[PDB]
Amino acid sequence: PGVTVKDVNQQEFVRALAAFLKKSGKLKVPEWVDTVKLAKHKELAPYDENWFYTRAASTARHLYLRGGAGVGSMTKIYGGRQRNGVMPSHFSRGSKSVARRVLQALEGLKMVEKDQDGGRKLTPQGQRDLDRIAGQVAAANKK
Amino acid sequence: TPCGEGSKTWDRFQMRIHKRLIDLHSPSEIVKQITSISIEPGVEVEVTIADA
Amino acid sequence: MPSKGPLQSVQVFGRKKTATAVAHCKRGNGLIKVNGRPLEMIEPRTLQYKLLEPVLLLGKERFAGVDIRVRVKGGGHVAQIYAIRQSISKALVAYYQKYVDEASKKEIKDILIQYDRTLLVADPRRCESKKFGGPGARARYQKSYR
Amino acid sequence: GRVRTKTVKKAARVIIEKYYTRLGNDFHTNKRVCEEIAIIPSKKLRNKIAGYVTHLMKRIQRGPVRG
Amino acid sequence: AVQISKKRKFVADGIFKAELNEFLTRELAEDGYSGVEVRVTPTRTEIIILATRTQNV
Amino acid sequence: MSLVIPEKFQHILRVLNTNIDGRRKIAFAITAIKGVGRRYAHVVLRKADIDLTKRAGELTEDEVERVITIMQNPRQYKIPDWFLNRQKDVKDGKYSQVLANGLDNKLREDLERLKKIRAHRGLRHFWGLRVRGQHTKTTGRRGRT
Amino acid sequence: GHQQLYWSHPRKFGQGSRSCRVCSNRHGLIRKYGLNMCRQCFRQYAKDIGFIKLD
Amino acid sequence: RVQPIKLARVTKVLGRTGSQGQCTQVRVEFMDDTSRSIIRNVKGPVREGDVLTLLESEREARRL
Amino acid sequence: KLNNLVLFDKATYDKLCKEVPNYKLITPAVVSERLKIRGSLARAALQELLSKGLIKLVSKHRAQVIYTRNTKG
Amino acid sequence: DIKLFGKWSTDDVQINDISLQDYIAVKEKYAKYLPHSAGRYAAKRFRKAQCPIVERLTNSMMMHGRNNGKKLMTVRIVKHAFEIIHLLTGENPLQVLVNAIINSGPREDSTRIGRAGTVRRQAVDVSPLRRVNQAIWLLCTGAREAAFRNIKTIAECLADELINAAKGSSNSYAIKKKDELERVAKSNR
RNA sequence: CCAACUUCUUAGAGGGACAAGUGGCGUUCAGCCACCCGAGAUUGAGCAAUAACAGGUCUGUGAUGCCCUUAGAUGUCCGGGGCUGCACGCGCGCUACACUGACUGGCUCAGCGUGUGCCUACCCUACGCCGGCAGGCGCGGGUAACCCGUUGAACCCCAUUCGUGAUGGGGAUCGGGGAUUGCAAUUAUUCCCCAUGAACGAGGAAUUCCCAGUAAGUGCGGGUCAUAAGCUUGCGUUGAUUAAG
Ligand SMILES: [Mg+2]
Ligand SMILES: [Mg+2]
């Protein structure tokens, strides 16, 4: 029936929504996308070469759940634990200018808008089609 | 300790400050005599501005 | 539309170390979800049976007249699934002493007491502070002599 | 760790010596009487005195205790 | 000017209270000092000594 | 996809002066080169447009040439300027990644340069001492006798 | 003297400028909450401050 | 020579022993008669009334 | 007591496809010590036997993938 | 009836030794869905016997500090290891565990502080809870030291020793080492 | 009044648990051991005697005796240097020696607390726009249950890659570069990037802390603080094996 996104397995909802954005080639992928390392608390490149779609799928889905989220809060949700070598490990922030380039990318895709206060929310155009593929991938659990 | 000699003792001071808050829709002239009910050396009272 | 049976519901909390979960449960038709998402679709899923455990040894079709939904705050991933396990157990337990007889409540508490009492009693143990001479609450730094 | 101090035992003996006409073998009744009839500075030794009173209630209904 | 926070309100008046207690110890020791007690008002503030020989002060 | 093996498989290759193992995979096979780290190796391959999951002895000699050609002068294959070893080198002013015995050339050259003008860094290289301001009262014991 | 460079080193940031209002020391002083008292100094007046211990 | 590995139920526990508080004297009964009962010593936590299994039954108890 | 080999020869691959779908427990930790392959292929080759239809999957956990023999009778 | 980890009901399982029927808690009063419960067992003694052994097998598995509080990580170690067991055997895996509890728990050991013959001298018996404690400690240790430098998973190396210990062959560590306890207890018997 | 209410939250008052009830033991004394009801049948810390130590601290103090020195001053200020110098020995402690892992990507959870100053400059930072990263700007908010912040903490969880190899374990050492603090960064302040890839395979005698939300893992916040934690003092999270002698 009416199935939204909250009642779907959301590790692989991202795997659904990134597969949508790859075939819908309307995403402004930056030119430095293959030399990125993704938030300096990790020491290798991203393993998957088209990582920017599953970052865009993930940064859109949290932005559905959290209004007003800016680039500063998006670095507080993709951050992880930096091992400092011989010193004790610490949490570190995410990467700013890859979270900026993905929010500007969705703005050209018309699934996010700015707000009255600081930050970004998503337009009703935005949620009406990630609930559409939410219904598909919940059907694809059976299919 | 004043000095470094000892067996690593520590005294933990603290100060717990309480604070309460009350609204009134009074005419703002008779709040001066409500302040002037008592001196009460322990408390710290403040009246918000009457411009709402 | 409030036309039939206005606010026939209870709201019952249950607690874990540094956590709570209050289950709002009305009269309805078999609907259970936690922060919006269903009970089998919860995050840990290795502990999947022990948050749908009040469903299991009570009965789905029997006790589906209620529309439990839970909001959870504070704690961690294991303490927040013992919190909702305790809550929705004692939510419909507290629902039957109000709207039907307690003959049924004692009939369902009979299950939930011979089977691991913690489903509707709060686990009392808490953080138990660290002291000023060690790295933890009982332990001390390594004493040396020479 | 149960064992009761000298001031709990002493002050409870002066109740049962003096207000035996008002007491019984219920804890929650005598807990209210010793609140009203003695001046207890805090609640923990209020109901710690009153427990030794009711222990003295079954004790003196049998025979000649220091009574 | 701008007013400072309630945490540093309450350590400012205590270190006000601690400071004049140290001076009025040094002055009134030969005149039986025995403490002070303060009243802050949004007016004239009133400070009372607790001297024994109030004739000498 | 190799259910058995193709017809040619190099046990060891021969790259600049280092013979890389052939049973590794190419993201981690060419890291034996002094100058090709774990990080620089993946970046060269993505500009070489190769599949990262292929093993080492199953590249043809065009691929082996094209990987060596990119990592020799990556400054024109759109690898950025603070990703290389010799950023703004103190003898020539250029940007270069160094990968060979020439890595150890420019490694030792800075030692003997500071040893020549007798800077305090070069004096602690001429001795057996620490350079980066470590203590020495209690550590670094089993370098000296 | 010769006032151009008598006191010319900048007492600014750092423990060359923080001092005890009460004791006049520069070591161990507590700049939390604007106290600026010597830690050895802090114990005396802590009852006069309004800092009780546990009891 | 070859003995049955016999099980035996305990009567009253005779307190700790063993110079570190490690051994408990138990006085087992041999499950076929309560008239046959030897005093022996086990280590570990006991719980009066349970059953423990002797690898070999009659050697020695604590007496100097 | 040291190095095994990746990228199967013919002598192991026909030896794989004859008896490795037969016995009862089958896991990448098994064939990377019962054969002379080292692993990473134990995962790769035993994945694609599930694609053929020679074995059955049970677990599919990130730390432990468990297969078995197929239905005989 | 309750089907520990969703399957493998606990009705067919039978404890053969009468010495351990009061201490292995597999029966229906103490049978749960999965081994995770808020413990409260070292408040008062002798309630760690009506703690179920699947809970005590998954609590004694997180040992060496680097994986010390990771209980949701060892509850899947036992979850898969029952399933490896059911494939090599075809038994209800609760039964093949409680054979290994019988088979690996010792019967004699020794204690002295004085003038040590080999290690300890006066060979004493064992209470029938220490032989459960030294059953699961002997299983969890021997499954662990045999997977420290190994391609074999700790899940399979757990499974492949206790069906090797339930049969009893001195090929698991819990059997080949426990015999050294009873040997050296005979050596000062 | 274009709704009510206090379950959740923050308190305040009073309640509640006393070994009371019930068996057993005990001079049927104190009390102990069991249970039922119960949130709880020993929560955790503070203060803490008499008499002393030739214990420590005159470098914490306009607490102080006596001595020394007092202008070519042991006062004080300023510039540099040292307190970090290393053939070695010892004591706290961090990271490890890997596959119960490391990566890479998903995914969902905290609590204690602190924040712009009399002198005294400098605070916590949202959001936007530049930067591949540290960072750089524009623009707000907060003297605080008003904002950062619903503090999207880490481990754990799920999928990926790696396969018993000193290996993608481990990240010491060392070269080149980019930024921030500052009057000044050299004897590297810190941070960032590439590269370099050392011992180390669970550690002899000896020895330390601990028995329930305990040990331990894991991060977080105070202090120090212009810059800053491998230290300390607090927090939560995950959570036990053994033991009632
Ligand atoms: Mg001094
Ligand atoms: Mg290994």
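Following Swiss-Prot, chain E shows residues 2-58, kept in their order.
The deposited model was determined using electron microscopy, 3.5 Å.
A Cβ is built for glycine as well, from the same backbone N, Cα and C atoms used for every other residue.
For E:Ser6 (mutagenesis position), the number of other Cβ atoms no farther than 10 Å from its own Cβ, over all displayed protein chains, is 9. Quoted from Swiss-Prot for the published mutagenesis E:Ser6 to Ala: No effect on phosphorylation by CDK1. Greatly reduced phosphorylation by PRKCD. Abolishes phosphorylation by PRKCD; when associated with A-221.
All protein chains shown were included, and the count of other CB atoms within 10 Å of the CB of E:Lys18 (mutagenesis position) stands at 18. Quoted from Swiss-Prot for the published mutagenesis E:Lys18 to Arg: No effect on sumoylation. Abolishes sumoylation; when associated with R-214 and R-230.
For E:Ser35 to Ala, Swiss-Prot lists a mutagenesis experiment annotated as follows: No effect on phosphorylation by PRKCD. There are 12 other CB atoms within 10 A of the CB of E:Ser35 (mutagenesis position), with all protein chains counted.
For the mutagenesis experiment E:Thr42 to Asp, the note given by Swiss-Prot reads: Phosphomimetic mutant which is detected exclusively in the nucleus. Note: E:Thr42 (mutagenesis position) has no non-local neighbours, i.e. no same-chain residues 6+ apart with C-beta under 8 A of its own C-beta.
Recorded in Swiss-Prot as a mutagenesis result, E:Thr42 to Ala carries the remark: Abolishes phosphorylation by MAPK and translocation to the nucleus following exposure of cells to hydrogen peroxide. No effect on phosphorylation by CDK1 or PRKCD.
Chain B has a C-beta under 8 angstroms from the C-beta of E:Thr42, taken from the mutagenesis positions E:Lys18, E:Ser35, E:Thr42. Chain G lies within reach of E:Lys18, taking the mutagenesis positions E:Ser6, E:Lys18, E:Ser35, E:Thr42 and requiring a CB-CB distance under 8 A.
For the pair E:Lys18 (mutagenesis position) and E:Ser35 (mutagenesis position), the C-alpha distance works out to 15 angstrom. Counting only the Cα atoms, the space from E:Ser6 (mutagenesis position) to E:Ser35 (mutagenesis position) is about 32 angstrom.
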